[PDB]
2 protein chains.
Amino acid sequence: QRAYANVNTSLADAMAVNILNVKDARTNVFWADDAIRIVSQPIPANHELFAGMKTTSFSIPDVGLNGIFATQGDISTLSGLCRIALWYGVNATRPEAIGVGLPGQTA
Amino acid sequence: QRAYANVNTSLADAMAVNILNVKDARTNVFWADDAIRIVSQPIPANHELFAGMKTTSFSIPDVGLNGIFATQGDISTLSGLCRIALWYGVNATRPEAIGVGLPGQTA
């Protein structure tokens, strides 16, 4: 367990908890390129179980993710619904490799 | 402007307004034809926004207005709905040409 140590000493009884962001600051974010990742899952709205509505694959332009474009009509109201759904999760596997740059940290 | 004058003289400071509905009489109507206009519009429920519902044109040839015929069934009841919608407006574009005949007006 001590092979994974990242700090010289343990959290003592009543050490002070220094706060770094003492002033509002727009952040400069830096990381190592693999420390952050997006995880996507398909939404199977094209399955035969969803027969009523019309489902097409939807492309998100730049991020390289795929969603679904669904439309369904109601006859009692003569109104239709359009849904674009995208399923993903942003994960930080290496938070220790991600950093934030906070300038003007006074008062 | 004077080319459109339809009345001998304007309304004075105080001239009595003569009521002409003095008895409840069923109306007789006369007009010059095409004084009434029927404005009709389509209902685009055949658009892709309406996917679970089956929509087709519906002609009512007795008058000359095309309506919409739509059907949509649900699986939980194994029942379907049928809607026949007609969108129109009745407009009296020449009210001076429409006339009303009122018999037995004495009060």
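Residues 324-430, in that order, are what chain B shows, numbered as in Swiss-Prot.
Looking at the header, which is where the method is noted, we find electron microscopy, 2.8 Å.
Placed from the backbone N, Cα and C atoms, the Cβ positions cover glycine too.
Taken verbatim from Swiss-Prot:
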type	residues	note
MUTAGEN	B:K377 to A	No effect on phage growth
MUTAGEN	B:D385 to A	No effect on phage growth
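B:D385 (mutagenesis position) sits 24 Å from B:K377 (mutagenesis position), taking the CA atoms of both as reference points.
Around B:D385 (mutagenesis position), taking its Cβ as the centre, 6 other Cβ atoms fall within 10 Å, counting all chains.
The Cβ of B:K377 (mutagenesis position) lies under 8 Å from the Cβ of B:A393, B:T394, B:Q395, each of which sits 6+ residues away along the same chain.
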